[PDB]
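The structure under discussion appears below in the form of C-alpha cells.
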Amino acid sequence: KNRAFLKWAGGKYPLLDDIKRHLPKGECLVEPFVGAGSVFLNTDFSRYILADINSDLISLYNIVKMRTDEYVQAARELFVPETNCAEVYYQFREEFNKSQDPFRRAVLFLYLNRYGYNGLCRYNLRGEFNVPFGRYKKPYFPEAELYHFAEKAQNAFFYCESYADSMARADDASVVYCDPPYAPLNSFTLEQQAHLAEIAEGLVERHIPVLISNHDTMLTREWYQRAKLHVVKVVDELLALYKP
Amino acid sequence: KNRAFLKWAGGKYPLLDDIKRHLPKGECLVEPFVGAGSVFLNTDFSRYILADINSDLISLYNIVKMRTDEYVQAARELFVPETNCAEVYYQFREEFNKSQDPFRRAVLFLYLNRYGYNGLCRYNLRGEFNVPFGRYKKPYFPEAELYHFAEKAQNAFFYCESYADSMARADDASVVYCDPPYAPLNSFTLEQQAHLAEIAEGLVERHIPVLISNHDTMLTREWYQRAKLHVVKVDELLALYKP
Amino acid sequence: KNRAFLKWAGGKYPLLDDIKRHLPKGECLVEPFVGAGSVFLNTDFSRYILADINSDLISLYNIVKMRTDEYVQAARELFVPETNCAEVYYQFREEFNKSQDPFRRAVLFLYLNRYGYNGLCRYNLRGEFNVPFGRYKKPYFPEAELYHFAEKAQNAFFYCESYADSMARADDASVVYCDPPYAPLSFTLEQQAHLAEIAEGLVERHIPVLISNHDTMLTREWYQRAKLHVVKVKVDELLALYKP
Ligand SMILES: CN(CC[C@H](N)C(=O)O)C[C@H]1O[C@@H](n2cnc3c(N)ncnc32)[C@H](O)[C@@H]1O
Ligand SMILES: CN(CC[C@H](N)C(=O)O)C[C@H]1O[C@@H](n2cnc3c(N)ncnc32)[C@H](O)[C@@H]1O
Ligand SMILES: CN(CC[C@H](N)C(=O)O)C[C@H]1O[C@@H](n2cnc3c(N)ncnc32)[C@H](O)[C@@H]1O
C-alpha cells in the first residue's frame, strides 16, 4: 500500500480495501475532497480530476507535479537536525505566513506538516497558519512518496474549488469518490452534507456512479437513503454507492 | 418482568426493582411521563393515570386499549418480510407524515418504531417523523406484549398533556411516579426540571406521595433537596417524597 | 508530603515532585492563583505573596493566619454527627449566604467545603454559594493541617485580586508560579494568553515564572517562548519555564 507524503486527516489508510471493493470502474476518477490523496495513490485509473477547498494544498500539489526535482531538493534542505526546535519552527512558520511566493510557501508547508502539532493544518481568523511546534524526536522526510505522487500526478489535474464545481466536471466515463469532512458524532455544514447527497442523485441519474464515505449515524443514513448502503466495522463507517 | 411493546427511551431496564423497592402504595398510580410503560406494566395498582406530551404515543395507547383485535390484526400486516427494505420504509414514513387518520397512524407508528434506526422517535422542524431506516435483520412483532398492554389498560386512562396538568389529577388515594427527560451530564428545560420538584413539594404536603428518578448530579441533588435521597449504581438517583 | 486543609480543584497535587523539580530558587514565591496552597505548603521560601480572585478564600486565609486559635476552636464544633444531614447542611448554607460577619462566614465555609457535594466551591447568578449536600460517611476535620497552614502563613501575605495585579508585585528576588484555571479539552482564552504575555515581560526583567496547564494545541501556542516539559499522568500535563 503506497503512502501519502502528507500527514493529513483521512487516508489514515484502512478502509482502502473496502473503498476499492465498492469503487466502480471507469476511465477517470474525480475526487472532490482529495486531501492526502491515498485513494488517488492506490488505484489505477487512466486519468484523475482532484480537488479541494484548501488552496495551499492544491498549490503544493501543482508544484510537486511540474517541478519535482527542484521541489524535493529545496525541501530536503529543511529536514536536518538544526531545524528540530521551536526557535526554528516559529521562525519558518512566520516566513510562511509572510511570503507571497508559492514555491517557498510549498517548501515551508511540508516542513510545518511534519514538524507541527499532530500534523494538523489550521488557520486563525486572519488566515494565518497557527499550528504550534510538535516536539517530535525524528521527523521523516518522505522522499519515496514525493516521487511516487509526482509520477502518478502526470495523469491528474488539480483544482482548488468547492465540491459542487468539481463534481460538475465529471462525465460518462467518470467515477466519483467523495470523502467529505465527517458528519457530527467556519467548517462544513449540514446543509452542505445534504447538498452533497443531492448532487450524487443527479449524477447517478446520468449514469455517473458515485461512492461516498462517512460515519454511520442517523444523519448519514438520512442523507444517503437512496444509495445502496454498506456498514464497515472498526465507531462504524458507512459507504454509500450510487450505482446506475 | 413483562416487556413493553414499544422500544422507547431508556431503554431498557428501568432498574425496576429499585423503583418498586421505594415506591409507596395506594389505589392509583399517576405517571406524568409514561413513555414505554415499564412501571405501569410491572405493578399491581387498582388503577392508573398515564400521561405524556407526545400525542402519537397517547393516541396509539388509546387505540390499543379500545380496539385491541382490530389493531393487532392491521399492525401484523406490516410485519411481513415484503416490507423489510428501504423502499418500503420511506414510503410508510411519508404515508404516516401525510395521514390524518388516527387509526392508520397508530398502525404505521408501530412499524416505524420497530423498523427505524435504533428505535428512536424524532421529529424535524416541520413536525414530520424523521427517523431513517434501521436495516434490522428480523424485527420482532410484539403480539403478546400488545395483548398484555391492552388487558392491563382496562384500568387505565391516558392523557396527552404536560406534567403539571397530569400531576393535578392526583388525590389522597394516589401515588406519583416521575421519569422526566434526564438532567444533563424544544427539549425539557432546567426551569421545568426544578418546576417538577416544586409541584412534588406541594403534593407531598397535601399527603400525596411522589417518587422521582434522574441521573445523580449537582443539579439533581439541588432540585430534590427536600426528599429522602437514595443513590443507585453513571449513577441513578431516586428522590422519595414521603408523608 | 503536607496536605491542604481545603478540598479544592488542583489541590490534588500528583505533581509534585515535577513542579519542585522545575521551580527556580529565590527569596519570595508569588502565587497568582493560590487555591488550596499545595505548592506553598510544600516549599521553603523565606516569604510568600499569595493571591486569588475568590474573596471567601482570601478572607478565610486571613482569619486562619491571624486568629488561629479561636478559629480552629469554633470550626471544630461543626464537625460532629448531628451536622451530617441535609436539614442542617441547608440551614448552615443559608446562614453563610445571609451573613455579614467575616469570622462566622469563614467558619461556615470550611463546613460547606467538607460536607458539600464533591468539595465544590460554586456560586449562582445572585452570588449565593449553591453547592448541594454531599452525603459523606464521616468528614475529616483538618485540625493539624489548619495549624500547619497558620504557622506557615506567618511568612505570607494574602491578596484578593486578579493575576495581573499580583504578578506586578514580584521583584528581583521573586519567583512566580502560575496554576491558572485549566485550558479547555469563567476564565477566558483571552486571559489564558494575557497570562503568558505578562510572564514574557517578567522574564525580560530577570524574574523567573513557571506555569502549569493541560498539554494542548492552545497551551503550546501560548507558552511558545518557554522551555517546555511534558508530564505523563489521564491527559498529559504541561509545565512552562521562563528562565533568565
Ligand atoms: C479531509 N477530508 C475529509 C477526511 C475525513 N473524512 C475527516 O473528516 O477527517 C476533507 C477534505 O475536504 C476539504 N474540504 C472541506 N470543505 C470543502 C469543500 N466545501 N469543498 C471541497 N473540499 C472541501 C478539506 O480541506 C479536506 O481536505
Ligand atoms: C422517556 N421518558 C424519560 C426516560 C429517561 N429518563 C430518559 O431521559 O431517556 C420521558 C418522557 O417524557 C415525555 N415528556 C417530555 N416532556 C414532557 C412534558 N413537558 N410533559 C410530559 N411529558 C413529557 C417524553 O415524551 C418521554 O416520553
Ligand atoms: C483552582 N485553581 C487552580 C487551577 C487548576 N489547574 C484547575 O483548573 O482545576 C484556580 C484558581 O484561580 C482562581 N482564579 C480564577 N480566576 C482568577 C483570576 N482572574 N485571577 C486570580 N485567580 C483566579 C480560582 O478561584 C481558583 O482558585
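What you see of chain C is 3-187, 200-247, 260-270, where the numbers are those given in Swiss-Prot.
Quick check of the header: X-ray crystallography, 2.6 Å.
Placed from the backbone N, Cα and C atoms, the Cβ positions cover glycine too.
According to Swiss-Prot, the S-adenosyl-L-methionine binding site annotation covers C:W10, C:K14, C:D54, C:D181. According to DSSP, C:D181 (mutagenesis position) sits in a coil region rather than a helix or strand.
Per Swiss-Prot, mutagenesis C:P134 to S is noted as: About 63% methylase activity, binds S-adenosyl-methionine (SAM) normally. In three-state terms derived from DSSP, C:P134 (mutagenesis position) belongs to neither a helical nor a strand segment and is classed as coil. Of all Cβ atoms in the shown protein chains, 24 besides its own fall within 10 Å of the Cβ of C:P134 (mutagenesis position).
Under its mutagenesis annotations, Swiss-Prot gives C:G136 to A the following note: About 33% methylase activity, binds SAM normally. Of all the Cβ atoms in the protein chains shown, 20 others lie within 10 Å of the Cβ of C:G136 (mutagenesis position).
Annotation of the published mutagenesis C:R137 to L in Swiss-Prot: No methylase activity, binds SAM normally; the original residue is retained in the structure shown. In sequence order, no residues are near C:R137 (mutagenesis position), counting only same-chain partners six or more apart with C-beta under 8 A.
There are 5 other Cβ atoms within 10 Å of the Cβ belonging to C:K139 (mutagenesis position). Record note (Swiss-Prot), mutagenesis C:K139 to S or T: 75% methylase activity, binds SAM normally. The unchanged residue is displayed.
Per Swiss-Prot, mutagenesis C:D181 to G, N or S is noted as: Protein stable, no methylase activity, no binding to S-adenosyl-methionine.
One entry in Swiss-Prot concerns the mutagenesis experiment C:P183 to R. Its note says: Protein stable, no methylase activity, no binding to S-adenosyl-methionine. Under 8 Å, Cβ to Cβ, and six or more positions away along its own chain, C:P183 (mutagenesis position) finds C:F35, C:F201.
Swiss-Prot gives this note for the published mutagenesis C:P183 to E or G: Low amounts of protein, no methyase activity, no binding to S-adenosyl-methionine.
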Using C-alpha positions only, work out which of the mutagenesis positions C:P134, C:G136, C:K139, C:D181 is nearest to C:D54 (S-adenosyl-L-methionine binding site).
C:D181
Those recorded positions in C:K14, C:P134, C:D181, C:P183 passing the chain B Cβ proximity test, under 8 Å, are C:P134
Å between Cα atoms of C:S200 and C:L187 (gap: 12 unmodelled residues):
15
Which has the fewest other Cβ atoms within 10 Å: C:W10, C:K14, C:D54, C:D181, the recorded positions listed?
C:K14
I'd like to verify something. Among the mutagenesis positions C:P134, C:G136, C:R137, C:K139, C:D181, which ones have a C-beta closer than 6 angstroms to some atom of ligand 3?
C:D181
